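Undergrad: I'd like to ask some things about the structure below.
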Amino acid sequence: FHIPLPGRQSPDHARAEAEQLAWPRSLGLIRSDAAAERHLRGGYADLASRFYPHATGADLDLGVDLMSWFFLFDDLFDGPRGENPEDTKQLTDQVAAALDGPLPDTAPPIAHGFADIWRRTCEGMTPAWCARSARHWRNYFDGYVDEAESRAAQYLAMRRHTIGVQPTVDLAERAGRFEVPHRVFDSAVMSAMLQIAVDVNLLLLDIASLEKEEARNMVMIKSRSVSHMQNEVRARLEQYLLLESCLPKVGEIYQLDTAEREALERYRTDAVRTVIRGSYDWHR
């Protein structure tokens, strides 16, 4: 676990953590005190603040919500629904709809909640951005549907969408009220970096929830696996850095001006780094 990236936390996790229950209460994602507790025990506000150490107040609150939503939403597939691609999809589209236009009050609340997050997240960003981010969310959703075919390379290509790392990183951008020059986002390097960002969270998570999952995964596919599992992350991070260093050249290659280059650096540190690192701290 060589993550040469400094741990960070928004100096606002305070409030953020304390007021996290408000949003979900109103949107109706939490209908019971017991539920409230089960949520608080998740430490999602915490998480959000590790991913977005650079955001405070309102901004930070949105990240808390994304994190809260992520888990409330995931639970909806822990029963009979996560075994029927037709049933999950039925829900999937009711939420995904939000991306396109307004949702009928008839929509389930998990959908409404998402709608709210997506409104706030995308507003204030270049049109190109929302679209690109929506692109991601759809991929997120379809992932759950593919994932619903429960009824290495085999695994990653799929877990890479359900894992939800991208929508999270995108949020970093929104939360930090800035956008990486679009042309750089689609570079081979930035991609490989982002790919790594996913795999690592992907891998870590599968080692954290190993117990519960085998009690009913990446490790499976024992003492040997987890070993090189760690190795993999090590090498991945190693390369991540190797890549980071390439950024300057990249910035040249795409003729970035100052502002852009700045943006890039914020993306690098406040969006990518944090998503890889944040996961770790929290996971412990």
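Chain A uses Swiss-Prot numbers throughout; the residues present, in order, are 7-157, 166-230, 235-239, 248-310.
Recorded method is X-ray crystallography, 2.9 Å.
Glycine is no exception: its Cβ is also placed from the backbone N, Cα and C atoms.
Quick paste from Swiss-Prot:
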MUTAGEN   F76 to A  Loss of activity
MUTAGEN   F77 to A  Loss of activity
MUTAGEN   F77 to Y  20-fold decrease in activity and catalytic efficiency
MUTAGEN   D80 to E  150-fold decrease in activity. 20-fold increase in Km for FPP
BINDING   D80, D84  Mg(2+) 2 binding site
BINDING   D80, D84  Mg(2+) 1 binding site
MUTAGEN   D81 to E  50-fold decrease in activity. 9-fold increase in Km for FPP
MUTAGEN   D84 to E  2.5-fold increase in activity. 7-fold increase in Km for FPP
MUTAGEN   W308 to F  4-fold decrease in activity. 2-fold decrease in catalytic efficiency
MUTAGEN   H309 to A  3-fold decrease in activity
MUTAGEN   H309 to F  17-fold decrease in activity. 5-fold increase in Km for FPP
MUTAGEN   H309 to S  3-fold decrease in activity
MUTAGEN   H309 to C  4-fold decrease in activity
Undergrad: In whole Å, how far is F76 (mutagenesis position) from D84 (mutagenesis position) when you measure between their Cα atoms?
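TA: A Cα-Cα distance of 13 Å.
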Undergrad: Could you measure between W308 (mutagenesis position) and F77 (mutagenesis position) for me? Cα positions, answer in whole angstrom.
TA: 15
Undergrad: Which residues does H309 (mutagenesis position) neighbour through Cβ under 8 Å, counting only same-chain ones at least six apart?
TA: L218, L219, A222
Undergrad: Which has the fewest other CB atoms in a 10 Å radius around its CB: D80, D81, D84, the listed mutagenesis positions?
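TA: Counting other Cβ atoms within 10 Å of each of the mutagenesis positions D80, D81, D84 gives the minimum at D84.
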Undergrad: Inside 10 Å of the Cβ of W308 (mutagenesis position), count up the other Cβ atoms and send me the figure.
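TA: The answer is 20 other Cβ atoms.
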Undergrad: What does DSSP say about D84 (mutagenesis position): helix, strand or coil?
TA: coil
Undergrad: Given 8 unmodelled residues, what's the whole-number Å distance between the CA of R157 and the CA of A166?
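TA: Result for this gap is 19 Å, Cα to Cα.
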Undergrad: Using a 10 Å radius around each Cβ and counting other Cβ atoms from all shown chains, which of the mutagenesis positions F76, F77 yields the largest count?
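TA: Ranked by Cβ atoms within 10 Å, first place goes to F76.
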Undergrad: Do you have the Cα distance in Å for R230 and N235? The stretch of 4 residues between them isn't modelled.
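TA: Logged value, Cα of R230 to Cα of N235: 11 Å.
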Undergrad: Which whole-number value in Å describes the separation of the CA atoms of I239 and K248, between which 8 residues are not modelled?
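TA: Here the endpoints' Cα atoms lie 9 Å from each other.
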